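Okay, so here's the structure we're looking at.
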Amino acid sequence: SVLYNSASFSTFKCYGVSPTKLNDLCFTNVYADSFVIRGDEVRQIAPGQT
Amino acid sequence: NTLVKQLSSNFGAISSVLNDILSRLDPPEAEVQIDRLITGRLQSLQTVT
């Protein structure tokens, strides 16, 4: 919930899960990724689409 | 003969050839077409009774 208001993110697309429900279930081995990309291909980085 | 002839219907897809759909469009969309053909052919098989 703290990651929802402090930084107004341009895009927030929670795939395969409901964004609000992430608080009440225990996952396994969370992985984080980071890089820099142009503004147009942010929609391009999505599952399935080329 | 009717069961054999049933293998040439779309059942609601863009075509009725698996190779055509596979080679004409990407998987993440062709999955629904393959689902439609598979459901139709399962019904055709279950209609054994």
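Swiss-Prot numbering applies to chain A: residues 366-415, in that order.
The header says electron microscopy, 3.5 Å.
Quick reminder: no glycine exception, Cβ is built from N, Cα and C everywhere.
Secondary structure at A:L368 (variant position), as computed by DSSP, is coil. Counting every protein chain shown, the number of other Cβ atoms lying within 10 Å of the Cβ of A:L368 (variant position) is 10. What Swiss-Prot notes for the natural variant A:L368 to I is this: In strain: Omicron/XBB.1.5, Omicron/EG.5.1.
Swiss-Prot gives this note for the natural variant A:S371 to F: In strain: Omicron/BA.2, Omicron/BA.2.12.1, Omicron/BA.2.75, Omicron/BA.4, Omicron/BA.5, Omicron/BQ.1.1, Omicron/XBB.1.5, Omicron/EG.5.1. Of all Cβ atoms in the protein chains displayed, 7 besides its own lie within 10 Å of the Cβ of A:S371 (variant position).
The annotation that Swiss-Prot gives for the naturally occurring variant A:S373 to P reads: In strain: Omicron/BA.1, Omicron/BA.2, Omicron/BA.2.12.1, Omicron/BA.2.75, Omicron/BA.4, Omicron/BA.5, Omicron/BQ.1.1, Omicron/XBB.1.5, Omicron/EG.5.1. Taking a C-beta cut-off of under 8 angstroms and a sequence separation of 6 or more, A:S373 (variant position) has no same-chain neighbours.
Looking at Swiss-Prot, the entry for natural variant A:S375 to F says: In strain: Omicron/BA.1, Omicron/BA.2, Omicron/BA.2.12.1, Omicron/BA.2.75, Omicron/BA.4, Omicron/BA.5, Omicron/BQ.1.1, Omicron/XBB.1.5, Omicron/EG.5.1. Around A:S375 (variant position), the same-chain residues at least 6 positions away in sequence with a Cβ under 8 Å from its Cβ are A:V407.
Among the natural variants in Swiss-Prot is A:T376 to A, noted as: In strain: Omicron/BA.2, Omicron/BA.2.12.1, Omicron/BA.4, Omicron/BA.5, Omicron/BQ.1.1, Omicron/XBB.1.5, Omicron/EG.5.1. For A:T376 (variant position), the Cβ neighbour count at a 10 Å cut-off comes to 7, with all displayed protein chains included.
Annotation of the natural variant A:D405 to N in Swiss-Prot: In strain: Omicron/BA.2, Omicron/BA.2.12.1, Omicron/BA.2.75, Omicron/BA.4, Omicron/BA.5, Omicron/BQ.1.1, Omicron/XBB.1.5, Omicron/EG.5.1; complete loss of interaction with host integrins; the original residue is retained in the structure shown. The number of other CB atoms found within 10 A of the CB of A:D405 (variant position), across every protein chain shown, is 7.
Using a 10 Å radius centred on the Cβ of A:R408 (variant position) and all shown protein chains, the other Cβ atoms total 10. A:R408 to S appears in Swiss-Prot as a natural variant; the accompanying note says: In strain: Omicron/BA.2, Omicron/BA.2.12.1, Omicron/BA.2.75, Omicron/BA.4, Omicron/BA.5, Omicron/BQ.1.1, Omicron/XBB.1.5, Omicron/EG.5.1.
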Nearest of the variant positions (A:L368, A:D405, A:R408) to A:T376 (variant position) - Cα to Cα: A:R408
